[PDB]
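**Student:** There's a structure below that I have some questions on.
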Amino acid sequence: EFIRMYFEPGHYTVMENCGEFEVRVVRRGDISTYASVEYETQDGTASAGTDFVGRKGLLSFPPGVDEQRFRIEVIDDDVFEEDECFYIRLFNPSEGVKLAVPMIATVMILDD
Ligand SMILES: [Ca+2]
Ligand SMILES: [Ca+2]
């Protein structure tokens, strides 16, 4: 491998009423060709369908581009909740790419 991919930022703290927030994944090393990686949300103490909307996707990095950004929807309610967390993981990197820490992003939702 001559390409590494990882979340940057690796950690996101978001308010419950933010609507959506943006996650960023970076590529380091060989720029010069197309590369890709998949991601998927996963529950922590926060859960898809109650606290955020579950999402999986494919991130495409054209030649010359070293980052991709995607949005995640946070579900707002009126009920008081303690700080809760969910995660987003990278998987299935394209040929010649190796994931690097952090390859799981942490998301903490703060209640409003
Ligand atoms: Ca709220
Ligand atoms: Ca709430």
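Think of each number as a place in line: the chain as shown, counted from 1.
Positions of Cβ are set from backbone N, Cα and C atoms, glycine also.
Quick paste from Swiss-Prot:
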- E16, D51, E81, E84: Ca(2+) 1 binding site (BINDING)
- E16, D51, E81: Ca(2+) 2 binding site (BINDING)
- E16 to A or D (Swiss-Prot position 455): Significant to dramatic reduction in inhibitory potency of cytoplasmic Ca(2+), probably due to a central role in coordinating the binding of Ca(2+) ligands (MUTAGEN)
- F80 to A (Swiss-Prot position 519): Perturbation of binding cooperativity of the four Ca(2+) ligands, probably due to disruption of the interaction interface between Calx-beta domain 1 and Calx-beta domain 2 (MUTAGEN)
- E81 to A (Swiss-Prot position 520): Slight reduction in inhibitory potency of cytoplasmic Ca(2+) (MUTAGEN)
**Student:** Given the mutagenesis positions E16, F80, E81, return the subset with CB under 6 A from an atom of ligand 1, ordered by sequence, or none if empty.
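**Tutor:** Going through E16, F80, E81 in sequence order, those close to ligand 1 turn out to be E16.
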**Student:** Roughly how many Å separate the Cα of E84 (Ca(2+) 1 binding site) from that of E16 (mutagenesis position), to the nearest whole number?
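**Tutor:** Computed Cα spacing between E84 (Ca(2+) 1 binding site) and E16 (mutagenesis position) is 10 Å.
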**Student:** Are any of the recorded positions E16, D51, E84 near ligand 2, with a Cβ under 6 Å from it, and if so which?
**Tutor:** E16
**Student:** Which whole-number value in Å describes the distance between the Cα atoms of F80 (mutagenesis position) and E16 (mutagenesis position)?
**Tutor:** 10
**Student:** Whose Cβ lies within 8 Å of the mean position of the Cβ atoms of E16, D51, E81, the Ca(2+) 2 site, other than those residues?
**Tutor:** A46, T50, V74, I75, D76, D77, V79, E84, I109, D111
**Student:** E16 (mutagenesis position) has how many other Cβ neighbours within 10 Å of its own Cβ?
**Tutor:** 19
**Student:** If you draw a 10 Å sphere on the Cβ of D51 (Ca(2+) 1 binding site), how many other Cβ atoms land inside?
**Tutor:** 21
**Student:** With an 8 Å cut-off on Cβ-Cβ distance and a minimum sequence separation of at least 6, pull the same-chain contacts of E81 (mutagenesis position), or say none.
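**Tutor:** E16, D51, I109, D111 - these are the non-local Cβ neighbours of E81 (mutagenesis position), listed in sequence order.
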